[PDB]
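These notes are about the structure you will find just below.
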Amino acid sequence: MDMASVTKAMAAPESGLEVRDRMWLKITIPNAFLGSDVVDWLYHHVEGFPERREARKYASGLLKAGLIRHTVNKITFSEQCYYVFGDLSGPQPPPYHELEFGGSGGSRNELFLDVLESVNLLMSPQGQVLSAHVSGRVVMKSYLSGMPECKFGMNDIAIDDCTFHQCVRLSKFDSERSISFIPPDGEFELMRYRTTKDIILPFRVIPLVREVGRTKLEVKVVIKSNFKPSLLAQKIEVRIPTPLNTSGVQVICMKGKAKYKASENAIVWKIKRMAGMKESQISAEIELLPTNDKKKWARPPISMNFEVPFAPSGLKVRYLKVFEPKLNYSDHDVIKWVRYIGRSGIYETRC
């Protein structure tokens with residue numbers, strides 16, 4: 001078989017080879033294994049080897065091959081030192097520097113993690129959630145020098161299905177709650193996913209519409225923010241659909257502002273931002289012209305758009321270890337920035 005495929009074998013988290021985070025000096029090497037266990041698993045599970053003296057000659061081949069990188073700069077293949085995988089899957093710009101007072105600040109090495117989810121709901125008049133699911137994706141801007149091996153980890157959250165950027169090693173997710181990989185430079189979609197269980201619904205809408213004769217139609221809708229009081233959801237928009245026979249509409253709201261764009265047959269309520277665990281109300285009286293043969297219909301659900309600074313799925317980033325074998329830097333030298341941006345898609349409540 002080919003060398004690449006062989007290593008890829010040890011790769012599977014279930015394979016024989018033990019691979020765990022080891023700690024040397026102050027540093028902490030991510031997903032590393034002993035050079036011995038490699039020669040072991042090499043012959044024990046890899047056939048075509050006469051003696052263990054041949055299983056080691058091969059291992060030395062993988063080191064020169066690159067499929068296996070030396071934790072700390074060393075040319076000869078030792079067996080009593082740790083190792084980390086290379087690029088098992090299928091350009092040098094000038095670096096930055098810390099600004100000093102006439103001085104050479106250490107090279108720049110930071111990364112950005114963006115968790116972008118979109119919540120979609122279809123709640124019933126009384127709260128009975130009907131539709132519900134979150135479509136998310138984790139994007140990453142990499143500004144790391146060389147080819148540092150990284151280990152991304154989060155909580156575990158019943159994730160449904162998902163894809164992963166090629167550079168992602170074969171990482172079990174039900175037991176690891178962490179995947180490994182060699183980050184391509186620049187920005188890329190580390191992974192994608194979609195969940196439906198245990199989703200956090202930012203807002204809850206309590207719609208109340210009453211009929212008073214024909215000309216009168218009362219409306220009182222209240223929204224309840226649902227999340228830590230410390231977090232503020234901004235760019236909020238509520239869309240309440242008015243009948244077609246609308247003659248005149250009067251609105252009242254203590255917070256934000258709300259207009260009645262008839263050109264769209266709906267009242268638009270815009271709220272600068274709103275804290276957690278809080279309620280807000282908007283009420284309005286709708287005038288109706290006697291309905292002389294109106295189209296066939298039922299009240300379009302009340303849509304809602306927003307943006308909350310957290311992961312509507314419950315996903316939270318626990319850590320992103322970075323380690324460069326060739327160069328000297330370890331996590332301690334890397335600046336890590338995260339940011340959750342949960343937006344809203346089809347978020348409607350049955351009128």
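Sequential numbering from 1, following the chain as shown.
Even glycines carry a Cβ here, placed using N, Cα and C.
In the three-state DSSP scheme, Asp114 (mutagenesis position) is classed as strand. Under its mutagenesis annotations, Swiss-Prot gives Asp114 to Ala (Swiss-Prot position 176) the following note: Abolishes interaction with TTGN1 and EGFR.
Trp337 to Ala (Swiss-Prot position 421) appears in Swiss-Prot as a mutagenesis experiment; the accompanying note says: Abolishes interaction with TTGN1 and EGFR. The Cβ of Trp337 (mutagenesis position) has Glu110, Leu111, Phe112, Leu113 as same-chain neighbours under 8 Å, each 6 or more residues away in sequence.
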Neighbour tally for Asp114 (mutagenesis position), based on other Cβ positions within 10 Å of its Cβ: 17
